[PDB]
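Undergrad: First the structure, then my questions, so here it is.
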Amino acid sequence: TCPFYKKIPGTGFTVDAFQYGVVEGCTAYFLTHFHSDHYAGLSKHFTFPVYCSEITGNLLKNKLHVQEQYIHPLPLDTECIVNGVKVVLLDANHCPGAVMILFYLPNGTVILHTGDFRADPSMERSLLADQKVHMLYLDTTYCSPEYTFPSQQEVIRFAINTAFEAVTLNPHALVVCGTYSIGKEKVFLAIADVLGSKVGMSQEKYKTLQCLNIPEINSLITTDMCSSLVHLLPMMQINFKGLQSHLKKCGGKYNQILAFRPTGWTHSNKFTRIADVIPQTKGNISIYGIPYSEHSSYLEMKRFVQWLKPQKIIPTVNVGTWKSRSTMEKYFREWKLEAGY
Ligand code: NI
């Protein structure tokens, strides 16, 4: 049974609700992005209309095999009518293809569903500038003040400098980057660009990247592992055992691995600056955990919400405990009293 925070009142619409079977009254199923917790349930046998971005629709067709007749891609930043209701898709600053959805209800209420997002001041000059929002369905993944992390640009500066230094000292070092979903592609693309290399990967990962409309992608990636000195591997293999095993396979081409694990937040964020990050090392293998987030920090979230001034907030993450729900409600009330809405 579909929970309330996935239903859009006054419509036949749901958001990210494919794991509940046929939802009573649903005439259109929106999908915000191609992450498994949100697409859970979609397959080639699905026969209801799915509304999404172009990039998400490429992934549904090629990776999940959803038939073409049920995929409805919409352009961004464009007023569209769906089943008699005006909607707009906005860039969510999350992974490739990720959107927020603005719903203009027949009764005059305006609803914003963020999907998953990383709030940015540039969102204050989108189509959100133009009118009032009554209800906000909010990605509250990091809604607590302990959740701090640097800008994505600082994190990429750290990774590029770390990789370029290591490989210039040792031309026989290999760089490896972990992945388990779409998102965070700038980590491996920026490192391969500074090293003058394509990124090597499995056929399955190549296929996924080929769905993402990245400019000049054919110049940037390859399935020929041997020609490349930046390899992608599944996140589970990013440990001393998995990496040892990988170095064996390269036929004595390399004598050192430097590996990156992009995580979300970890408690080593509470004491250490990005500049001061050190790896875990065993012999000729070193592993860096780097805090590259595609979700809002607490401060970015608070700024967005204080600017938007919604009348009501419905959290979409951390909703399963009374303690989480109570904590989040307290911060919403602080924010509202501080800003005066
Ligand atoms: Ni996500």
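Chain A is numbered as in Swiss-Prot, which gives 700-1040 for the residues shown.
Positions of Cβ are set from backbone N, Cα and C atoms, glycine also.
So Swiss-Prot lists these for the protein:
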MUTAGEN   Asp838 to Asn  Impaired nuclear focus formation, reduced interaction with PIAS and increased sensitivity to cisplatin
MUTAGEN   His994 to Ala  Impaired nuclear focus formation, reduced interaction with PIAS and increased sensitivity to cisplatin
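Describe the structural context of these features.
TA: For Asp838 (mutagenesis position), the same-chain residues that are 6 or more apart in sequence and have a Cβ closer than 8 Å to its Cβ are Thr813, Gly814, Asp815, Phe816, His994, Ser995, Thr1015, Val1016.
Under the three-state DSSP scheme, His994 (mutagenesis position) falls in the coil class.
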Undergrad: Ten-angstrom check, please: count other Cβ atoms within 10 Å of the Cβ of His994 (mutagenesis position), all chains counted.
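TA: The answer is 22.
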